[PDB]
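Before any comments, here is the structure.
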Amino acid sequence: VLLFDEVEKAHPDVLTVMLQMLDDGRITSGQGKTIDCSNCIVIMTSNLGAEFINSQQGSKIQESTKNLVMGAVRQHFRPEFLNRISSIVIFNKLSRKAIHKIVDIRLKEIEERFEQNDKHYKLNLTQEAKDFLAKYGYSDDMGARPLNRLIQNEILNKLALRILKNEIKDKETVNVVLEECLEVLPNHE
Amino acid sequence: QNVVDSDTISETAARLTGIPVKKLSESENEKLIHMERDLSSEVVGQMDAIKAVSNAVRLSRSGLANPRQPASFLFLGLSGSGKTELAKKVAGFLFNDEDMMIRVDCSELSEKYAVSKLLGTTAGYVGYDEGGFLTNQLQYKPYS
Ligand SMILES: Nc1ncnc2c1ncn2[C@@H]1O[C@H](COP(=O)(O)OP(=O)(O)OP(O)(O)=S)[C@@H](O)[C@H]1O
(Lines of atoms letter the chains of each structure in order from A and count residues from 1; the text may use other names and numbers.)
(Lines give C-alpha, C1' and ligand atoms only; values in the text may rest on other atoms or scores of the structure.)
Protein backbone atom coordinates (compact mmCIF):
# COMPACT_ATOMS: atom_id res chain seq x y z
CA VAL A 1 0.00 0.00 0.00
CA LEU A 2 1.43 3.35 -0.97
CA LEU A 3 0.60 6.30 1.13
CA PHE A 4 1.08 9.85 0.02
CA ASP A 5 0.48 12.10 2.95
CA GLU A 6 -0.88 15.55 2.00
CA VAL A 7 -0.87 15.17 -1.77
CA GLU A 8 -2.14 18.69 -2.18
CA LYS A 9 1.33 19.90 -1.21
CA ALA A 10 3.13 17.74 -3.66
CA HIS A 11 4.28 19.79 -6.55
CA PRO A 12 1.99 19.26 -9.62
CA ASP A 13 5.07 18.01 -11.44
CA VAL A 14 5.34 14.98 -9.26
CA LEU A 15 1.64 14.48 -9.45
CA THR A 16 2.14 14.40 -13.15
CA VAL A 17 4.43 11.42 -12.54
CA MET A 18 1.85 9.87 -10.26
CA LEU A 19 -0.43 9.84 -13.27
CA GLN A 20 1.54 6.93 -14.66
CA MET A 21 1.50 5.16 -11.41
CA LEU A 22 -2.23 5.68 -11.06
CA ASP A 23 -3.03 4.23 -14.48
CA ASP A 24 -1.47 1.05 -15.82
CA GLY A 25 1.10 1.10 -13.00
CA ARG A 26 3.75 2.12 -15.50
CA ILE A 27 5.91 4.05 -13.18
CA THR A 28 9.44 3.70 -14.42
CA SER A 29 12.76 4.03 -12.77
CA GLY A 30 15.29 6.72 -13.47
CA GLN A 31 17.27 4.08 -15.41
CA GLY A 32 14.32 3.16 -17.63
CA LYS A 33 13.13 0.01 -15.92
CA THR A 34 9.41 -0.51 -15.62
CA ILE A 35 8.11 -1.14 -12.13
CA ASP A 36 4.64 -2.54 -12.95
CA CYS A 37 2.90 -1.78 -9.68
CA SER A 38 -0.70 -2.39 -10.77
CA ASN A 39 -1.09 -4.87 -7.90
CA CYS A 40 -0.78 -2.15 -5.29
CA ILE A 41 -3.17 0.10 -3.45
CA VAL A 42 -2.58 3.81 -3.58
CA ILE A 43 -3.92 6.15 -0.96
CA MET A 44 -3.39 9.84 -1.01
CA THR A 45 -4.62 12.36 1.54
CA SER A 46 -5.34 16.13 1.71
CA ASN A 47 -7.00 19.00 3.59
CA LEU A 48 -8.42 20.81 0.58
CA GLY A 49 -11.96 20.41 1.76
CA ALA A 50 -11.29 21.88 5.16
CA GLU A 51 -12.94 25.15 4.22
CA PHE A 52 -16.15 23.35 3.52
CA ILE A 53 -16.00 20.65 6.13
CA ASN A 54 -15.74 23.61 8.47
CA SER A 55 -19.23 24.54 7.16
CA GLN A 56 -20.28 22.16 9.92
CA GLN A 57 -22.99 20.80 7.68
CA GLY A 58 -23.73 17.67 9.64
CA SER A 59 -21.79 14.63 10.75
CA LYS A 60 -22.18 12.58 7.64
CA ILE A 61 -21.04 15.25 5.31
CA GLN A 62 -24.09 16.74 3.71
CA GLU A 63 -24.64 17.53 0.08
CA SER A 64 -23.41 20.96 -1.06
CA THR A 65 -20.59 20.74 1.44
CA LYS A 66 -19.39 17.67 -0.40
CA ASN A 67 -19.78 19.49 -3.66
CA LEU A 68 -17.87 22.51 -2.48
CA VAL A 69 -15.10 20.18 -1.44
CA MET A 70 -15.14 18.62 -4.84
CA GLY A 71 -14.86 22.15 -6.12
CA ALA A 72 -11.72 22.76 -4.06
CA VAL A 73 -10.25 19.54 -5.32
CA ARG A 74 -10.99 20.44 -8.94
CA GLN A 75 -9.45 23.85 -8.42
CA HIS A 76 -6.31 22.32 -7.02
CA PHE A 77 -5.48 19.23 -9.04
CA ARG A 78 -5.45 18.98 -12.76
CA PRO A 79 -8.50 17.11 -14.19
CA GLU A 80 -6.20 14.45 -15.62
CA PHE A 81 -5.07 13.67 -12.14
CA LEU A 82 -8.51 13.54 -10.74
CA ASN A 83 -9.68 11.40 -13.55
CA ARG A 84 -7.23 8.67 -12.56
CA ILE A 85 -8.60 8.48 -9.02
CA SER A 86 -10.76 5.40 -8.45
CA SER A 87 -12.61 7.13 -5.70
CA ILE A 88 -12.65 10.50 -4.05
CA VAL A 89 -13.79 10.12 -0.51
CA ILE A 90 -14.76 12.78 1.91
CA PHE A 91 -14.49 11.92 5.56
CA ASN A 92 -17.18 12.65 8.04
CA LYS A 93 -17.10 15.14 10.86
CA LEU A 94 -16.44 13.34 14.13
CA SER A 95 -19.69 13.71 16.02
CA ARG A 96 -20.13 13.27 19.74
CA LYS A 97 -21.20 9.70 19.26
CA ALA A 98 -18.13 9.14 17.19
CA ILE A 99 -16.12 10.66 19.96
CA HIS A 100 -17.52 8.27 22.52
CA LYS A 101 -16.58 5.33 20.35
CA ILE A 102 -13.20 6.84 19.70
CA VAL A 103 -12.49 7.24 23.34
CA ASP A 104 -13.08 3.55 23.91
CA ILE A 105 -10.58 2.79 21.19
CA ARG A 106 -7.93 5.24 22.20
CA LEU A 107 -7.96 4.03 25.75
CA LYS A 108 -7.47 0.51 24.50
CA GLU A 109 -4.48 1.65 22.51
CA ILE A 110 -2.99 3.15 25.61
CA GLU A 111 -3.11 -0.27 27.16
CA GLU A 112 -1.55 -1.74 24.00
CA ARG A 113 1.34 0.69 24.37
CA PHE A 114 1.95 -0.65 27.80
CA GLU A 115 4.96 -2.80 27.30
CA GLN A 116 5.20 -3.57 31.06
CA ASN A 117 2.74 -4.44 33.83
CA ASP A 118 3.36 -1.31 35.88
CA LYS A 119 1.66 0.64 33.21
CA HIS A 120 -1.81 -0.73 33.36
CA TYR A 121 -5.24 0.68 33.85
CA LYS A 122 -8.40 -0.63 35.35
CA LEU A 123 -9.23 2.98 34.69
CA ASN A 124 -12.67 2.96 36.29
CA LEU A 125 -14.90 5.87 35.38
CA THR A 126 -15.92 4.07 32.22
CA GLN A 127 -18.87 6.41 32.03
CA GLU A 128 -17.52 9.39 33.93
CA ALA A 129 -14.15 9.64 32.23
CA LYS A 130 -15.64 8.50 29.05
CA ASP A 131 -18.09 11.35 29.25
CA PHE A 132 -15.47 13.83 30.39
CA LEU A 133 -13.13 12.94 27.61
CA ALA A 134 -15.89 12.79 25.11
CA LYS A 135 -17.08 16.25 25.89
CA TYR A 136 -13.66 17.79 25.97
CA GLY A 137 -12.51 16.19 22.74
CA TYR A 138 -15.70 17.08 20.88
CA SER A 139 -14.21 19.73 18.73
CA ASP A 140 -14.70 19.85 15.00
CA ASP A 141 -11.59 21.94 14.61
CA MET A 142 -9.28 19.06 15.51
CA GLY A 143 -11.26 15.98 14.63
CA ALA A 144 -10.38 13.12 16.99
CA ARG A 145 -7.00 14.51 17.70
CA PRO A 146 -7.50 16.60 20.87
CA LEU A 147 -8.48 13.34 22.55
CA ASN A 148 -4.88 12.38 22.35
CA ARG A 149 -4.08 15.61 24.07
CA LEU A 150 -6.81 15.11 26.66
CA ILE A 151 -5.55 11.73 27.56
CA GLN A 152 -2.05 12.85 27.78
CA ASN A 153 -2.72 16.01 29.72
CA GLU A 154 -5.31 14.67 32.12
CA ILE A 155 -4.21 11.09 32.52
CA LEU A 156 -0.73 10.22 31.34
CA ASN A 157 1.27 13.20 32.47
CA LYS A 158 -0.04 12.60 35.94
CA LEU A 159 0.65 8.92 35.66
CA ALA A 160 4.22 9.65 34.79
CA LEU A 161 4.62 11.57 37.97
CA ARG A 162 2.88 8.91 40.03
CA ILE A 163 5.29 6.40 38.61
CA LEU A 164 8.27 8.55 39.44
CA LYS A 165 6.94 8.92 42.96
CA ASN A 166 6.26 5.18 43.28
CA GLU A 167 2.56 5.80 43.93
CA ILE A 168 1.71 3.01 41.52
CA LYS A 169 2.87 -0.61 41.15
CA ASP A 170 0.16 -1.88 38.82
CA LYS A 171 -3.60 -1.72 38.08
CA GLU A 172 -4.18 2.07 37.93
CA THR A 173 -7.41 4.02 38.59
CA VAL A 174 -8.58 7.40 37.32
CA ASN A 175 -10.61 9.57 39.71
CA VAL A 176 -12.94 12.54 38.97
CA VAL A 177 -11.96 16.07 39.97
CA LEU A 178 -14.34 18.96 39.61
CA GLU A 179 -10.75 17.47 35.65
CA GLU A 180 -9.25 14.04 36.31
CA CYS A 181 -6.55 12.60 38.54
CA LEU A 182 -5.11 9.29 39.59
CA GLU A 183 -5.47 7.03 42.63
CA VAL A 184 -2.51 6.54 44.93
CA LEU A 185 -2.21 2.77 45.38
CA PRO A 186 1.03 2.22 47.43
CA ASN A 187 2.44 5.52 48.55
CA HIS A 188 6.09 6.29 47.85
CA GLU A 189 6.90 2.60 48.10
CA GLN B 1 14.38 -20.68 -59.35
CA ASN B 2 15.71 -17.23 -58.77
CA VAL B 3 15.98 -14.22 -56.53
CA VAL B 4 13.14 -11.89 -57.14
CA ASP B 5 13.60 -8.23 -56.37
CA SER B 6 10.24 -8.01 -54.66
CA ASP B 7 8.94 -11.47 -53.76
CA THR B 8 12.36 -12.61 -52.57
CA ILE B 9 14.53 -9.70 -51.47
CA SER B 10 11.97 -7.24 -50.28
CA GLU B 11 10.30 -9.97 -48.31
CA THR B 12 13.63 -11.40 -47.09
CA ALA B 13 14.75 -8.11 -45.73
CA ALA B 14 11.49 -7.74 -43.92
CA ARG B 15 11.80 -11.17 -42.37
CA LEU B 16 15.28 -10.19 -41.18
CA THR B 17 14.68 -6.59 -40.08
CA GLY B 18 10.97 -6.28 -39.55
CA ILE B 19 9.23 -3.59 -41.66
CA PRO B 20 5.77 -4.96 -42.67
CA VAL B 21 5.50 -2.47 -45.47
CA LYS B 22 8.24 -4.30 -47.37
CA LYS B 23 6.46 -7.61 -47.09
CA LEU B 24 4.38 -6.18 -49.94
CA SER B 25 1.40 -7.87 -48.38
CA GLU B 26 -1.32 -9.38 -50.47
CA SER B 27 -4.03 -7.54 -48.56
CA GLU B 28 -4.70 -4.00 -47.55
CA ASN B 29 -8.08 -5.24 -46.38
CA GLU B 30 -6.59 -7.46 -43.70
CA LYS B 31 -4.07 -4.76 -42.79
CA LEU B 32 -5.66 -1.34 -43.34
CA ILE B 33 -9.40 -1.82 -43.84
CA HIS B 34 -9.74 -4.05 -40.79
CA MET B 35 -7.60 -1.56 -38.99
CA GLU B 36 -10.15 1.16 -39.34
CA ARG B 37 -12.95 -1.21 -38.54
CA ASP B 38 -11.37 -2.75 -35.48
CA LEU B 39 -9.95 0.43 -34.11
CA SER B 40 -13.45 1.83 -34.55
CA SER B 41 -14.99 -1.25 -33.03
CA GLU B 42 -13.07 -0.76 -29.81
CA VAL B 43 -12.63 3.02 -29.79
CA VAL B 44 -15.96 4.71 -30.09
CA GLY B 45 -16.02 8.12 -31.55
CA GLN B 46 -12.76 9.75 -32.51
CA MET B 47 -13.38 8.22 -35.93
CA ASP B 48 -11.50 11.16 -37.29
CA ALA B 49 -8.40 10.06 -35.34
CA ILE B 50 -8.72 6.51 -36.36
CA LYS B 51 -8.80 7.48 -39.97
CA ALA B 52 -5.92 9.91 -39.48
CA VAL B 53 -3.77 7.15 -38.11
CA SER B 54 -4.90 4.54 -40.53
CA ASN B 55 -4.15 6.84 -43.42
CA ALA B 56 -0.80 7.89 -42.08
CA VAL B 57 -0.05 4.21 -41.68
CA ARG B 58 -1.41 3.51 -45.15
CA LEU B 59 1.22 5.80 -46.61
CA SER B 60 4.00 3.69 -45.20
CA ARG B 61 2.85 0.73 -47.37
CA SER B 62 5.54 -0.31 -49.86
CA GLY B 63 7.79 2.45 -48.40
CA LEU B 64 5.85 5.26 -50.11
CA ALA B 65 6.10 7.45 -47.00
CA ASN B 66 9.06 9.77 -46.60
CA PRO B 67 12.30 7.71 -45.82
CA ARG B 68 13.24 10.11 -43.03
CA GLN B 69 9.95 10.73 -41.25
CA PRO B 70 8.15 8.41 -38.77
CA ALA B 71 4.42 8.37 -38.97
CA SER B 72 3.68 11.05 -36.44
CA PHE B 73 0.75 12.20 -34.46
CA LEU B 74 -0.22 14.57 -31.76
CA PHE B 75 -3.37 13.69 -29.91
CA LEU B 76 -5.19 16.50 -28.28
CA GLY B 77 -8.65 16.29 -26.76
CA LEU B 78 -10.72 15.61 -23.67
CA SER B 79 -9.13 13.30 -21.20
CA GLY B 80 -11.02 10.04 -21.23
CA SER B 81 -11.40 10.29 -25.02
CA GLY B 82 -8.90 7.55 -25.77
CA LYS B 83 -5.81 9.72 -26.36
CA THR B 84 -3.62 6.81 -25.30
CA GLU B 85 -6.17 4.05 -25.71
CA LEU B 86 -6.11 4.57 -29.43
CA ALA B 87 -2.34 4.31 -29.40
CA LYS B 88 -2.58 0.99 -27.62
CA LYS B 89 -5.15 -0.23 -30.05
CA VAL B 90 -2.88 0.78 -32.92
CA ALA B 91 -0.13 -1.38 -31.42
CA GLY B 92 -2.91 -3.92 -30.84
CA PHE B 93 -3.30 -3.98 -34.58
CA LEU B 94 0.30 -3.40 -35.79
CA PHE B 95 1.98 -6.05 -33.68
CA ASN B 96 -1.22 -7.89 -32.99
CA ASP B 97 -0.48 -7.00 -29.34
CA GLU B 98 -1.10 -3.80 -27.39
CA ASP B 99 1.82 -4.42 -25.04
CA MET B 100 4.35 -4.07 -27.82
CA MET B 101 3.96 -0.30 -27.69
CA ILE B 102 6.95 1.51 -26.28
CA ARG B 103 5.63 3.73 -23.61
CA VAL B 104 7.72 6.76 -22.89
CA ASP B 105 7.29 8.11 -19.42
CA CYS B 106 7.18 11.78 -20.36
CA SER B 107 5.31 12.47 -17.23
CA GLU B 108 8.71 12.59 -15.54
CA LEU B 109 10.81 15.18 -17.34
CA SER B 110 13.45 17.79 -16.40
CA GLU B 111 15.83 19.19 -18.92
CA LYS B 112 18.64 17.77 -16.78
CA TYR B 113 17.40 14.16 -16.94
CA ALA B 114 14.82 14.30 -19.67
CA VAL B 115 17.09 13.47 -22.51
CA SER B 116 19.47 11.27 -20.67
CA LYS B 117 16.86 8.78 -19.55
CA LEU B 118 15.83 8.33 -23.19
CA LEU B 119 19.23 8.32 -24.85
CA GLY B 120 21.62 7.70 -21.92
CA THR B 121 25.05 9.28 -21.59
CA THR B 122 28.67 9.31 -22.73
CA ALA B 123 31.67 7.50 -21.26
CA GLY B 124 32.93 8.67 -17.88
CA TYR B 125 29.50 8.94 -16.30
CA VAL B 126 28.06 6.66 -13.61
CA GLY B 127 26.33 3.93 -15.60
CA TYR B 128 26.39 3.58 -19.36
CA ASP B 129 23.51 1.23 -20.06
CA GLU B 130 22.34 3.96 -22.33
CA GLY B 131 18.94 4.25 -23.86
CA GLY B 132 16.34 3.61 -21.15
CA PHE B 133 13.35 4.34 -23.36
CA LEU B 134 14.41 5.12 -26.91
CA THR B 135 17.81 3.89 -27.91
CA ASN B 136 17.41 0.54 -26.31
CA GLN B 137 14.22 -0.18 -28.02
CA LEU B 138 14.61 1.43 -31.38
CA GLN B 139 17.87 -0.46 -31.97
CA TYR B 140 15.88 -3.67 -31.86
CA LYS B 141 12.45 -2.61 -33.01
CA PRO B 142 12.74 -0.64 -36.34
CA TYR B 143 9.01 -0.17 -36.78
CA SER B 144 7.86 0.02 -33.26
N1 LIG C 1 -13.77 6.15 -27.37
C2 LIG C 1 -13.69 5.14 -26.48
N3 LIG C 1 -14.25 3.92 -26.66
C4 LIG C 1 -14.12 2.95 -25.72
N5 LIG C 1 -13.49 3.10 -24.54
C6 LIG C 1 -12.89 4.27 -24.25
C7 LIG C 1 -12.98 5.35 -25.24
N8 LIG C 1 -12.33 6.39 -24.75
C9 LIG C 1 -11.87 6.03 -23.54
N10 LIG C 1 -12.21 4.77 -23.23
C11 LIG C 1 -11.85 4.13 -21.96
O12 LIG C 1 -11.43 5.14 -21.05
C13 LIG C 1 -10.01 5.16 -21.00
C14 LIG C 1 -9.40 6.10 -22.01
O15 LIG C 1 -8.04 6.08 -21.65
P16 LIG C 1 -6.98 7.16 -22.10
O17 LIG C 1 -6.90 7.23 -23.60
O18 LIG C 1 -5.73 7.18 -21.28
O19 LIG C 1 -7.73 8.38 -21.54
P20 LIG C 1 -6.72 9.52 -21.78
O21 LIG C 1 -7.47 10.66 -22.31
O22 LIG C 1 -5.51 8.89 -22.40
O23 LIG C 1 -6.28 9.87 -20.34
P24 LIG C 1 -5.13 10.93 -20.49
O25 LIG C 1 -4.86 11.48 -19.15
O26 LIG C 1 -5.42 12.08 -21.58
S27 LIG C 1 -3.76 9.57 -21.17
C28 LIG C 1 -9.56 3.77 -21.36
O29 LIG C 1 -9.20 3.12 -20.13
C30 LIG C 1 -10.72 3.16 -22.12
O31 LIG C 1 -11.17 1.97 -21.50
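So for chain B, numbering is Swiss-Prot's, and the shown residues are 538-681, in order.
Cβ atoms here come from the backbone N, Cα and C positions, even for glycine.
Features reported for this protein in Swiss-Prot:
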type: MUTAGEN; residues: B:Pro557 to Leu; note: Impairs prion propagation, but does not affect thermotolerance
type: BINDING; residues: B:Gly614, B:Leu615, B:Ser616, B:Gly617, B:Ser618, B:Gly619, B:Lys620, B:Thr621; note: ATP 2 binding site
type: MUTAGEN; residues: B:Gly619 to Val; note: Impairs oligomerization at low protein concentrations
type: MUTAGEN; residues: B:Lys620 to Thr; note: Impairs oligomerization at low protein concentrations. Reduces ATP hydrolysis rate. Unable to confer thermotolerance. Completely abolishes ATPase activity; when associated with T-218
type: MUTAGEN; residues: B:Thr621 to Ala; note: Reduces ATP hydrolysis, but does not affect oligomerization
type: MUTAGEN; residues: B:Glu645 to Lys; note: Abolishes the ability to refold aggregated protein in vitro and to provide thermotolerance in vivo
type: MUTAGEN; residues: B:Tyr662 to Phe or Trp; note: No effect
type: MUTAGEN; residues: B:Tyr662 to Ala or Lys; note: Abolishes the ability to refold aggregated protein in vitro and to provide thermotolerance in vivo
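Taking B:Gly614, B:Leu615, B:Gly617, B:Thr621 as the recorded positions under consideration, the smallest Cα distance to B:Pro557 (mutagenesis position) is found for B:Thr621. Taking a Cβ cut-off of under 6 Å from any atom of ligand 1, the recorded positions B:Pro557, B:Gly614, B:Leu615, B:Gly619, B:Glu645, B:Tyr662 reduce to B:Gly619. DSSP assigns B:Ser616 (ATP 2 binding site) to coil in the three-state reduction, placing it in neither a helix nor a strand.
Spatially, by CA atoms, the recorded positions B:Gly614, B:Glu645, B:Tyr662 include one closest to B:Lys620 (mutagenesis position), and that is B:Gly614. DSSP assigns B:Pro557 (mutagenesis position) to a helix in the three-state reduction. Closeness to chain A is evaluated for the recorded positions B:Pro557, B:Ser616, B:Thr621, B:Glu645, B:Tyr662 by Cβ distance, with values under 8 Å counted; counted residues in sequence order are B:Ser616, B:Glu645. Of the listed recorded positions B:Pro557, B:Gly617, the Cβ environment within 10 Å is emptiest of other Cβ atoms at B:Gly617. In sequence order, B:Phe612, B:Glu622 are the same-chain residues whose CB sits within 8 A of the CB centroid of B:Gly614, B:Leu615, B:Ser616, B:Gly617, B:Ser618, B:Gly619, B:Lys620, B:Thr621, the residues recorded for ATP 2 being left out. Cα separation, B:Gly614 (ATP 2 binding site) to B:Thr621 (mutagenesis position), rounded: 11 Å. B:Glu645 (mutagenesis position) and B:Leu615 (ATP 2 binding site) have their C-alpha atoms 21 Å apart, to the nearest angstrom.
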